[PDB]
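Peer 1: This is the structure, below, for whatever I ask next.
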2 protein chains.
Amino acid sequence: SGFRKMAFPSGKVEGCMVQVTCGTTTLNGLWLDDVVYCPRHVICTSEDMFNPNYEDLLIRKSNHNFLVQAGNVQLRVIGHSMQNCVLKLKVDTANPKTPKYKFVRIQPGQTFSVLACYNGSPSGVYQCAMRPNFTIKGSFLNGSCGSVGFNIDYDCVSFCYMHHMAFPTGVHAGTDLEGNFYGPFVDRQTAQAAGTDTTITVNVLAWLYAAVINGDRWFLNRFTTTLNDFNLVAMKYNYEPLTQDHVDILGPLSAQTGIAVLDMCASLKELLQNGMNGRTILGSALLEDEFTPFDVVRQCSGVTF
Amino acid sequence: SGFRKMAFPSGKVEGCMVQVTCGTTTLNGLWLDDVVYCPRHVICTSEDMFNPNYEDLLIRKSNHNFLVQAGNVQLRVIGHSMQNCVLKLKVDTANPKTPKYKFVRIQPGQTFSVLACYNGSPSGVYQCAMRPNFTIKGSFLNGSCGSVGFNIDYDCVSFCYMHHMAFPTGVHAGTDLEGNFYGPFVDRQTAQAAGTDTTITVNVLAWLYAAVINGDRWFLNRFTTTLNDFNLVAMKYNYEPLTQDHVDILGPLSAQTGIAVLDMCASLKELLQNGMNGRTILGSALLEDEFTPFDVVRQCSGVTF
Ligand SMILES: *[C@H](O)[C@H](C[C@H](C)C(=O)NC)NC(=O)[C@H](CC1CC1)NC(=O)c1cc2c(OC)cccc2[nH]1
Ligand SMILES: *[C@H](O)[C@H](C[C@H](C)C(=O)NC)NC(=O)[C@H](CC1CC1)NC(=O)c1cc2c(OC)cccc2[nH]1
């Protein structure tokens, strides 16, 4: 009953957040076993940001130049190394609150929860989608770098995002936990254009299925379409093409609700061509594309962790 | 940079969630010190729901009739008592993860985070507002009763909501943790009309201030209004009257942005009378009223817990 943008419970990730200070810069790190993972630009100065030689800057630094605090406890650094755009700080204490975890590189269209942190301390949690242009629309202030994004599956935390930078228009960019950026961005203060974003078609369809499950049906029309004729309209409206793999992924939702995927497409096609005409869908006046099919099923069947 | 509906980190509340079983019914409870708090209708049968004598039903029950599980650990019940619509189960073990906490009865217009739980296990977290008609728009399935809503202030969890029931239209109702319902509802399966809801004016104004802080200014007009002429338009549009206490509460936001509260009102008045004309505000096509002034300041100044 009801449908909300829902984040994963954040307690397993809260117990892993730490503060990392090198010189004047303080940001957040992720403490798993005896390793702290943080963005490498913590070793930069204000004037290094425009073109840092990260490898050279790291030469200057010794283990003791890294202050790592977990709450009020200082963690002794005993090894440091770079992996892509992330720093790995080996510490002499293993995090006793380490959950079962994996590092995963997510694909565009997938969603995850963000635990926004400042000074090693969690501020809030919200749900984000990795946009087709490899950005995310989050809420991050100065000092938020090192905040992570994650999914939970029973007991396993799958970390998929670490925050590195913000751009004009509330656009945020980051890396996986192996340090590789999503999309063509660098941890450098230079002109960096995010590509044009598009709407995640399969997530819109998922959210329409969620509307029917929850009672909204005014938009269900009397038509059907082929896959090809739908992707002609999607491209005109800056929607991702719908692939057969997407059709298969909506399968279980189609079976629950009795609406074949291509009938939902016909209903979507008319929403894009005529608009909503003042009406709302699940309390929204815009088509929502930040729910995956799996997000819908979770919320609607009550999957716990 | 960016603005999102943001929940509090839920880890302090996760460590308090337990499963309570009496007979066939299982729901969630909140374990603080040596006490478990849960909705009293856990002692009901399917046919008792229409008109339960809760006091009489509780006579039948003994301490051992209550199964309380925290994860895989069974907690021994050693005392039971009713307080309004909540049950208090004294247990022989004190929750070692009890945070600093208070029980608070919130006022309409205030927001809080909900930790939706099933079988004592957290499923997700999201942010809700207590509507003027004393309902909330959440996402709750069968088995969600006992899930709680809360705010966090530095280290203190202020519990303000416990979930008891759902009504047609994704409308949800519950109690404070002293067991008293918000609004005129009873824990009975009978016809129960929620009053007409209205829009929380002061939260809309807060969210407009958040838009200006974040860069959206197209809606700022060249006009001002008095308090009285604004409340004439608000009432026509099902908006709560704006009180001087609300004007004072928006004070700090007005000072940050340089927009006097009554100028924002003039800008709001024109949005209500002409609509948005296809435009969006902070990525929304509807005026949003589930951010308090304090929610805006938190998100925009980076308050941590
Ligand atoms: C890390 O705390 C910080 C997070 C930012 C502040 C956030 O989410 N809101 C501010 N990251 C940060 O400042 C980046 C620095 C490391 C990558 C080197 N830089 C930026 O985020 C940044 C650079 C630019 C820019 O360069 C030109 C133009 C416009 C905006 C911008 N933002
Ligand atoms: C507790 O798990 C459960 C939560 C519900 C199911 C939820 O959030 N989605 C289902 N609470 C529950 O079922 C309530 C029982 C205790 C108060 C006695 N009852 C209802 O929620 C309820 C009663 C009615 C009704 O009576 C007439 C008409 C329409 C809807 C309704 N819902």
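So for chain A, numbering is Swiss-Prot's, and the shown residues are 3264-3568, in order.
Placed from the backbone N, Cα and C atoms, the Cβ positions cover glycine too.
Relevant sequence annotations retrieved from Swiss-Prot are reproduced here:
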ACT_SITE  A:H3304  active site, for 3CL-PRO activity
ACT_SITE  A:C3408  active site, for 3CL-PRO activity
VARIANT   A:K3353 to R  In strain: Beta/B.1.351
VARIANT   A:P3395 to H  In strain: Omicron/BA.1, Omicron/BA.2, Omicron/BA.2.12.1, Omicron/BA.2.75, Omicron/BA.4, Omicron/BA.5, Omicron/BQ.1.1, Omicron/XBB.1.5, Omicron/EG.5.1
VARIANT   A:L3468 to V  In strain: Zeta/P.2
Peer 1: Closest of the recorded positions to A:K3353 (variant position), Cα to Cα, picking from A:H3304, A:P3395, A:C3408, A:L3468?
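Peer 2: So, spelling it out, the nearest of the recorded positions is A:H3304.
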Peer 1: Reduced to three states, what secondary structure does DSSP give A:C3408 (active site, for 3CL-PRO activity)?
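Peer 2: Assignment for A:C3408 (active site, for 3CL-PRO activity) reads coil.
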Peer 1: Spatially speaking, which of the recorded positions A:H3304, A:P3395, A:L3468 is closest to A:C3408 (active site, for 3CL-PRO activity)? Use C-alpha to C-alpha, please.
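Peer 2: Closest by Cα: A:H3304.
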Peer 1: Could you round the CA separation between A:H3304 (active site, for 3CL-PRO activity) and A:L3468 (variant position) to a whole angstrom and send it over?
Peer 2: 39
Peer 1: Within a 10 Å radius of its Cβ, which of these recorded positions (A:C3408, A:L3468) has the fewest neighbouring Cβ atoms?
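Peer 2: Across A:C3408, A:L3468, these recorded positions, the one with fewest Cβ atoms within 10 Å is A:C3408.
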Peer 1: Given the variant positions A:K3353, A:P3395, A:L3468, return the subset with CB under 6 A from an atom of ligand 1, ordered by sequence, or none if empty.
Peer 2: none
Peer 1: Which residue, of the recorded positions A:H3304, A:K3353, has its CB surrounded by the fewest other CB atoms within 10 A?
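Peer 2: If we count Cβ atoms within 10 Å for the recorded positions A:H3304, A:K3353, the smallest count is at A:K3353.
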Peer 1: Would you kindly give the Cα-Cα distance separating A:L3468 (variant position) and A:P3395 (variant position), rounded to the nearest Å?
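Peer 2: One finds 16 Å between the Cα atoms of these residues.
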Peer 1: What does DSSP assign A:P3395 (variant position), in three states?
Peer 2: coil
